[PDB]
Amino acid sequence: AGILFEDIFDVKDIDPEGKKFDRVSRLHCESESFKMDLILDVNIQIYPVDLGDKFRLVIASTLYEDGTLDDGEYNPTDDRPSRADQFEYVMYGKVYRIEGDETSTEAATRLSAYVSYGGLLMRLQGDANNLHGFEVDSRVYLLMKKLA
Amino acid sequence: XXXXXXXXXXXXXXXXXXXXXXXXXXXXXXXXXXXXXXXXXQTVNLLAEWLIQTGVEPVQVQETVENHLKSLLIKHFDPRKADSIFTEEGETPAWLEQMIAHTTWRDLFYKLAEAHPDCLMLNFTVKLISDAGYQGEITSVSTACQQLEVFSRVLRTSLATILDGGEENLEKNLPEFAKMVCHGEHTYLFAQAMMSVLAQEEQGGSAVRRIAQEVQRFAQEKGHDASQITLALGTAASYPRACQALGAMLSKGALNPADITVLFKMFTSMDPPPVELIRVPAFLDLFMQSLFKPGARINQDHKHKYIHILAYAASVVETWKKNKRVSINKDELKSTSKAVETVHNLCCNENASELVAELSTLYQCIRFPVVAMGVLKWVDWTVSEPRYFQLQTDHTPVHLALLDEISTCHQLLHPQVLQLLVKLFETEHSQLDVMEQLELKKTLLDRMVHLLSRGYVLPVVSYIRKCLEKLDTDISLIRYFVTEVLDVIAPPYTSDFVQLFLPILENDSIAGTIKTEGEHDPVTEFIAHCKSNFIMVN
Amino acid sequence: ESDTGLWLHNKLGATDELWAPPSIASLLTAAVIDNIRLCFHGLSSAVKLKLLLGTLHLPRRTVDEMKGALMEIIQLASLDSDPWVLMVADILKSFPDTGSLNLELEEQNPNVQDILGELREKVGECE
């Protein structure tokens, strides 16, 4: 209900070319099943992620489970039940680029969606059947949750 | 009972079946019965050859242009929606006759276009190219090699082409051979297995092993982890843990000291492995990278283990008398170890007056081939540093005198030596004076003349012709090369050297070669000898 | 796991690449191989070929743990009518057992016979 995407990933690399920023690092992750790559900037301070972790990641268009489609204002007093209580790390940001392996004759097979969470970048390279919910210059959430 | 035809009689088949059983409303039938609204232009197109008889060219290029237009129409109006259906339906008189007559590029471009459908047409055209005598020669496509009967025979004819070619054709044919056999890694497995079974023989299998090693080098370039395939083909896997250590180390592409202690514990004992596990050239190249880079310091404790491993690689002999050894020797690897140790010390000390001082000991060292290859890689990694040419003695010929020593004492390194010299000659040296750049080029051409003196002549003169003709360098440099080559050579003259040395001399700066020679005559002697050799010059 | 044939076809079925993809030792665990062994005749030939070539990129100890299951996948691979799967099974049948690949590829194949005959003549005359 408003979810654009949902998959379980598995952390393979943490910022392998060196650590450019001390508080935020990027995670090179492969999916558990869908064969797709995800490069994710996460705050290590408030939410530490170690290598070899496994996490669920659910891009949702809104947190409110009815799909009420909020504007994006900070409402800390709204007691409408959101989906963020299932999760433990919610990032809001806009998706800024959907490039893909396309040709001027036939369709695109492998898509690559780009999304910035404030400044924290995430590239999700997968197949077009899984990234079809993404639209350029829309507002998405992140909703990751680590699990053993 | 229609009688409405201009030139639709040639379409008399499907008309006739629509003629006897027309019925209902035959408006479309009559309209297609007279849809050939022009004249007899199927015969007047044949009269276009009769008009070309009055034209400039009554030749076979007119029918070639008509067949090219027909091929462009058959590729433009290609039936891609029913391609596999039309393939799987008839296929008996059409594809057989087309592969009999017009098998030049038609079905090859058809299998280059889609190649996923039309398995009946692909199979029939592949079997007809198998019916073609020389091969597989039409199917020269990096993605149409996904059929085994095709790809095996294409591999066969390309191996025959390279093995009849030689060392000159080793540079030209090997990417055109390696783009097929590195396209799929399963095709790489098939090809390397064939390389192994052909290199089982000592009667000419060394060239097969060489071609396997360049295919493996191209696989390392393009992105394979093909060393595990290479070790799995080898006999090295009969002794498991050494080969597993080599597998992990050649999968990392770098030297681990603990891994070489694991190797060295297995060597220098009373049960060595068969020496073909260490003779793999990518492993010796990683040795040269980890040992003779001008930086990259080695921590003085497992250093002698490194030098002993390289000495055992490049030193010992054996006698495989029916897959067992009975007489090996180790009596020259102490000298090899001493030489490589002295050279690694000279590459570690990094003090250039000392490099001039111990140059007689370094000349003693480069009598050995592994030493000379290592010094060649070190001088490659030293001289090709940018902004190097700022120490200047006679425009720094010291390392280039080591190039002359390497070229003198050996002959197999000459392609790498020429590759280094033409890499430096193409490299524009910024921040130098232009006269100083020009004299640096004169020094490199002096080194190319020294390579020309020791036998290795034809790639050098071929490069000089290539840089006079294609993408031209300074003409004065070629004039200096001609001047220094003709001040040392004398008749008799082999016909290939005359054939290759003639057009650079006679075209484009005749006059500059003779200024003040006098006592021994200039190029005039070579022109006279060139008239006396050939058949007039032709 | 569940639907493991679809899982192999998902993680390995990108037919636009033909090499053994990396992290293939992290995609081949003994439980996953024992899931392959019952659904091996279902998945496509390209993914099957990726699988058979990826079984060589495992380390030696993991092959030495459960080489019997890998030999069972080899014996099921030798029965398939595909030319590539039959040839790669003929090469790869000796790798978990010995450590070395096969060199006797000569029987059951006129292709290997023609290539070896023509090339033994060519190598014999090109010394």
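The numbers used for chain B are those of Swiss-Prot, and the residues that appear cover 51-401, 404-590, in sequence.
Going by what the header records, the deposited coordinates were determined by electron microscopy, 3.2 Å.
Note: Cβ is positioned from N, Cα and C throughout, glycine not excepted.
Under the heading of mutagenesis, Swiss-Prot lists B:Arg291 to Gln and annotates it as follows: Reduces RNA binding; when associated with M-315, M-371, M-372, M-374, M-384, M-388, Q-419 and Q-506. Mutagenesis annotation in Swiss-Prot: B:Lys315 to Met, described as Reduces RNA binding; when associated with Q-291, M-371, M-372, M-374, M-384, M-388, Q-419 and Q-506; the structure shown retains the original residue. Quoted from Swiss-Prot, the note on the mutagenesis of B:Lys371 to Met is: Reduces RNA binding; when associated with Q-291, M-315, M-372, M-374, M-384, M-388, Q-419 and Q-506. One mutagenesis experiment named in Swiss-Prot is B:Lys372 to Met, and its note says Reduces RNA binding; when associated with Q-291, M-315, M-371, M-374, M-384, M-388, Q-419 and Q-506. For the published mutagenesis B:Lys374 to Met, Swiss-Prot gives the following note: Reduces RNA binding; when associated with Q-291, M-315, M-371, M-372, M-384, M-388, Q-419 and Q-506. Swiss-Prot gives this note for the published mutagenesis B:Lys384 to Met: Reduces RNA binding; when associated with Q-291, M-315, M-371, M-372, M-374, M-388, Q-419 and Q-506. In Swiss-Prot, a mutagenesis experiment is listed as B:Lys388 to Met, annotated with the note Reduces RNA binding; when associated with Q-291, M-315, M-371, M-372, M-374, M-384, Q-419 and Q-506. Quoted from Swiss-Prot, the note on the mutagenesis of B:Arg419 to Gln is: Reduces RNA binding; when associated with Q-291, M-315, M-371, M-372, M-374, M-384, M-388 and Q-506. For the published mutagenesis B:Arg506 to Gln, Swiss-Prot gives the following note: Reduces RNA binding; when associated with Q-291, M-315, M-371, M-372, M-374, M-384, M-388 and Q-419.
Features recorded in Swiss-Prot, as mapped to the structure shown.
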residue  : record               : Cβ contacts under 8 Å, 6 or more apart
B:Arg291 : mutagenesis position : B:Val312, B:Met316
B:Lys315 : mutagenesis position : none
B:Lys371 : mutagenesis position : none
B:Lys372 : mutagenesis position : none
B:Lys374 : mutagenesis position : none
B:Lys384 : mutagenesis position : B:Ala361
B:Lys388 : mutagenesis position : none
B:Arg419 : mutagenesis position : B:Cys461
B:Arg506 : mutagenesis position : B:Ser459, B:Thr460, B:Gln463, B:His466
